[PDB]
There are 2 protein chains.
Amino acid sequence: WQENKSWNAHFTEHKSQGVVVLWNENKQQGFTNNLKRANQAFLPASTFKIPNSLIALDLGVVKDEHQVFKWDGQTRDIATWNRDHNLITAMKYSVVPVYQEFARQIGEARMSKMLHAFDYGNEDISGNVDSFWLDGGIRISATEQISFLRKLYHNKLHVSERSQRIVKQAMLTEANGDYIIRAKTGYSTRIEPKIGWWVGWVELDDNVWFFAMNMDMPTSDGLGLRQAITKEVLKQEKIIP
Amino acid sequence: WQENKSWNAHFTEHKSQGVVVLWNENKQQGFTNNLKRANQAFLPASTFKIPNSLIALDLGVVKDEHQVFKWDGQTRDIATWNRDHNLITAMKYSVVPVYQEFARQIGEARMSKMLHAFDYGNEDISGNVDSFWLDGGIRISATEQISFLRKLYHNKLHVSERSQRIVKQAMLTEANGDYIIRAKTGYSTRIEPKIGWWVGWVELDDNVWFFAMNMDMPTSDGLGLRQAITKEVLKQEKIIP
Ligand SMILES: O=C(O)c1cccc(-c2cccnc2)c1
Ligand SMILES: O=C(O)c1cccc(-c2cccnc2)c1
Ligand SMILES: [Cl-]
């Protein structure tokens, strides 16, 4: 590991504070602006939709990425949630209610065994089965996010290869002639400190860089900074043009 | 099918000639600027790397999307061909020599066998086993490209689901918050008429539009028009912003 305190400027300039963690797969070397915060554990919030998808697919709770989960007819504050969804759109729009039903069908016992099986975070599902990743006892750090994402990339998680391919398809966020990003955002508000996540990796012709960032998020006005700050660290380190 | 000659303006502006074919999956309706050229069968050229990849993967010639295929040391006119590749990069750069090695190991019989199962074009592989899609007898029209792609999208081709998922990953071309494009380019130069291809689909939240276009290509200077003209039609039809 190598600490690069010059990156703190990227958070300072937007009157913010947070951590970005990078991992060079080819060289097996990591980088962060803050070794301390890189190992501090936060609620995963909607970043939990990755393992939640893996478990639901492997158990048959979700048949495939085409299965439609109909809106329950309850009007919610986020308009894009008030409609039918499949796996791709449910993760694109971070549709909490869809994944809360997943959790209720997966059940306490199978969820716990799988998270220990994944070595995910502190592997503690204490709380309510349908919201513990939002206000329960589960916690995970940025460096731990990267360890989990690296296994997903290599199809090393203890679920089928098919489940890992579908979830990685669902994680597709951005793609052009220069790079491919697969990631998931997160926004934790029910427990202090309020933070936003962005975890995933960038695929190049001859390498993959894994990343995991979290930052203070006192208001929803700053959510766009999750991607904005991350990409700047990538540009600075010459990972993306 | 419905003919929309107003699209011809997009070809005329760039002193070009060609066809674009679109298919609305939800509504099971097709649209094109030239019904006749839409059903005209040409050499597939590098669009053939879709079926070829499916065959190589299903037969074990290709293990997975990470397997490395060494450069043979022959300096060729296209710089990106003079290096090592995997399935992802081999298609991104239309690396002919990599896929000719696939064909040689697939063999004449198994290739003919598979294309019949795919109902691909005229199913005629006459010529060299490793160049028939470049200067052999195989022929396929734009409408037939879409019919074949529709089976791939729905995992209905007679190869494993795994093979079809991998090829759909390797077809990834562009992705943003508004759409995803999985497609493949083509460039037929060895036999007249010289044309360029672009075939695939654009994934939206609530629908999928399949597309297949070809145009006259007397010189390599106009290759970039394949994507440009297609997108102008997509913008006009309000499919992409
Ligand atoms: O960005 C996210 O991951 C996410 C997930 C759930 C809810 C929200 C959210 C909640 C309230 C306002 N704006 C966004 C964001
Ligand atoms: O764009 C293509 O699909 C493609 C495929 C194979 C070869 C070529 C090509 C051929 C000659 C010069 N420049 C590019 C283009
Ligand atoms: Cl993909």
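Using the numbering of Swiss-Prot, the residues shown for chain A are 25-265, in order.
Recorded method for this deposit: X-ray crystallography, 1.9 Å.
Backbone N, Cα and C define each Cβ position, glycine as well.
Quick look at what Swiss-Prot annotates:
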{"type": "ACT_SITE", "residues": "A:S70", "note": "active site, acyl-ester intermediate"}
{"type": "BINDING", "residues": "A:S70, A:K73, A:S118, A:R250", "note": "beta-lactam binding site"}
{"type": "MUTAGEN", "residues": "A:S70 to A", "note": "Does not alter thermal stability"}
{"type": "MUTAGEN", "residues": "A:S70 to G", "note": "Increases thermal stability. Abolishes hydrolysis of cephalothin and decreases catalytic efficiency about 60-fold with respect to ampicillin"}
{"type": "MUTAGEN", "residues": "A:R189 to A", "note": "No significant effect on catalytic efficiency with respect to ampicillin. Very little reduction in dimerization at neutral pH. Predominantly monomer at neutral pH; when associated with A-206. Slightly decreases thermal stability. Significantly decreases thermal stability; when associated with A-206"}
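Features recorded in Swiss-Prot, as mapped to the structure shown.
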residue: A:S70; record: mutagenesis position; Cβ neighbours (10 Å): 22
residue: A:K73; record: beta-lactam binding site; Cβ neighbours (10 Å): 27
residue: A:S118; record: beta-lactam binding site; Cβ neighbours (10 Å): 19
residue: A:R189; record: mutagenesis position; Cβ neighbours (10 Å): 19
residue: A:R250; record: beta-lactam binding site; Cβ neighbours (10 Å): 23
Other same-chain residues whose Cβ falls within 8 Å of the Cβ centroid of A:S70, A:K73, A:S118, A:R250, the recorded beta-lactam site, in sequence order:
A:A69, A:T71, A:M115, A:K208, A:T209, A:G210, A:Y211, A:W221
If I take the alpha carbons of A:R250 (beta-lactam binding site) and A:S70 (mutagenesis position), what is the distance between them in whole Å?
14
Which recorded positions among A:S70, A:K73, A:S118, A:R250 have a Cβ sitting under 8 Å from any chain B Cβ?
none
Rounded to a whole angstrom, what is the C-alpha distance between A:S70 (mutagenesis position) and A:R189 (mutagenesis position)?
19
The rounded CA-CA distance in Å from A:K73 (beta-lactam binding site) to A:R189 (mutagenesis position) is 15
List the Cα distance (Å, whole number) between A:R189 (mutagenesis position) and A:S118 (beta-lactam binding site).
19
So which recorded positions out of A:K73, A:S118, A:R189, A:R250 are up against ligand 1, CB under 6 A?
A:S118
